[PDB]
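First up is the structure itself, then whatever we jot down about it.
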Amino acid sequence: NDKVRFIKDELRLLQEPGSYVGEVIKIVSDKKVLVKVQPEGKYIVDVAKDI
Amino acid sequence: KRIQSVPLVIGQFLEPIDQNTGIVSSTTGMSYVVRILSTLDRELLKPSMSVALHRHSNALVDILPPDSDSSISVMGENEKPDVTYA
Amino acid sequence: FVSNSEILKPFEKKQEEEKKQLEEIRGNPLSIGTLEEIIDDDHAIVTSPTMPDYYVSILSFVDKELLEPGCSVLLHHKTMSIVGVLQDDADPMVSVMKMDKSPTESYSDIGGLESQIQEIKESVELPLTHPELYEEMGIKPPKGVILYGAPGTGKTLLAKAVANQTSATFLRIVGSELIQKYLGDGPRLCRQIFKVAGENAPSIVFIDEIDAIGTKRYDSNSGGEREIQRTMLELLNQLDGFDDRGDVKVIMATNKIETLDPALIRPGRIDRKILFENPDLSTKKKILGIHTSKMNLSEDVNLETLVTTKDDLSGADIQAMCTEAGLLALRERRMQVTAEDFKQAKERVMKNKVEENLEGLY
């Protein structure tokens, strides 16, 4: 029964744009991390609330 | 599995991360981390195996067979044995 | 209660109301880039690592004096507007700058040279430690001193003990790094050496053992005769064309300064010249006691006897015998070095380490 609900709800996961790829460079006291994308440049985003 | 149909993007697998989740690198140069389709398997692919991706969402679609077209050699020898070693 | 309500209350209220606007500004992926140029109209041009071209205005959290061509700024995702300037943290870029963690090498180890030690202390350490002497006098302090002498006179440890008591910035550069393989990068390096060192603290530029541009025998990095004139004259312009308030000191030392271009010295900047010779029997007695201070010696070892056996030796040759004598006792694991180790140590130094000079007269 769970496999029925996992596959039907996968449409929302497949239509999701996904996520980028980057690396951590430096951090600040504002809880903002500097993410360096390999093809692109560097970006400052917000860290996850779990960690 | 058949929602993707025609509009597919050629991807390439890199490294496994999570169960039914993997990182892919397409020919556009932008690497994305998506979830593996339920009909596929991590053991049925290779670290260098090329896969298919969605046009916009770039989600994993299907595992291509272990035949890379690219250029140059492509398939194999064509009319090569025209001479001997003597 | 009353004071905190009229001071801390209105200030903390404005800070909380301000940071609510920082979400729509300092949020977003916050792309970065390189600043190109500014204008009195409050506008600039920034190039991200993806190489775009954008022309926008100047927002808050940045000063006009802080904006310089070639720096790092912070752009915006949607509006693509400059958020502010981002200063470089975790040291000024290149970390090989020899920031001198200060192992604290004192003057007691270089003792015996005190005749020539107080010479460099007055032209280097004195204006840094006691600037009131030169300022109230009216004379301009010298920008450094040039050193010349035979190898082994302690020219390397002389400048090391000076930077210890000054507690300021001091640099150590090898003379062979002034020339690179690519054409044009030689003088470009010499520009960044004095630029970064002059910005932070009254630093000192010390380049030791300069073989630059002589007896080439270099297949790889040889740049011809064009690298000769560009690299050398770049250092001369740093002591002439480059303006400074007197906080930058340049001290050069090597084995032979005759092969170098004398026009590079320009001794109107450097009024101090220190030479070096071989020590006598009285000076070697003080140098020998320095290395043997922490060494454990037996009762049959005499300090004056070892100095008498020394013939035509420098300060490095004295430590060479103290090191060789320690290695002989280390093989047998002896706490106190016996007299038999010094007998075999002086024979190995005078044979290999000490070679007859090409002087040859008399």
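Just so it is clear, chain C uses Swiss-Prot numbers, and the residues here are 75-436, in order.
Cβ atoms are placed via backbone N, Cα and C, with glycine included.
Taken straight from Swiss-Prot:
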type: BINDING; residues: C:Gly223, C:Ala224, C:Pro225, C:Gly226, C:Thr227, C:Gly228, C:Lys229, C:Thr230; note: ATP binding site
type: MUTAGEN; residues: C:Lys229 to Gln; note: 73% loss of ATPase activity
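Looking only at other Cβ atoms within 10 Å, the busiest spot among the binding-site residues C:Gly223, C:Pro225, C:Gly226, C:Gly228 turns out to be C:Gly228. For C:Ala224 (ATP binding site), applying a Cβ distance below 8 Å and a minimum sequence separation of six or more within one chain yields C:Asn329, C:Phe350, C:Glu351, C:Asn352, C:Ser388. Taken residue by residue with DSSP, C:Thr230 (ATP binding site) is part of a helix. A 10 Å cutoff on Cβ-Cβ distances gives C:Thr227 (ATP binding site) a total of 21 other Cβ atoms nearby, all chains included.
Within 8 Å of the centroid defined by the CB atoms of C:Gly223, C:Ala224, C:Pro225, C:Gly226, C:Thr227, C:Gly228, C:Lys229, C:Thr230, the record's ATP site, lie the Cβ atoms of C:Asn329, C:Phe350, C:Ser388, C:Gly389, C:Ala390, excluding the listed residues themselves. With respect to their backbone Cα atoms, C:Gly223 (ATP binding site) and C:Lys229 (mutagenesis position) stand 8 Å from each other. Over all protein chains present, the Cβ of C:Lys229 (mutagenesis position) has 22 other Cβ atoms lying within 10 Å. Cβ-based neighbour count (10 Å, all protein chains) for C:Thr230 (ATP binding site) stands at 17.
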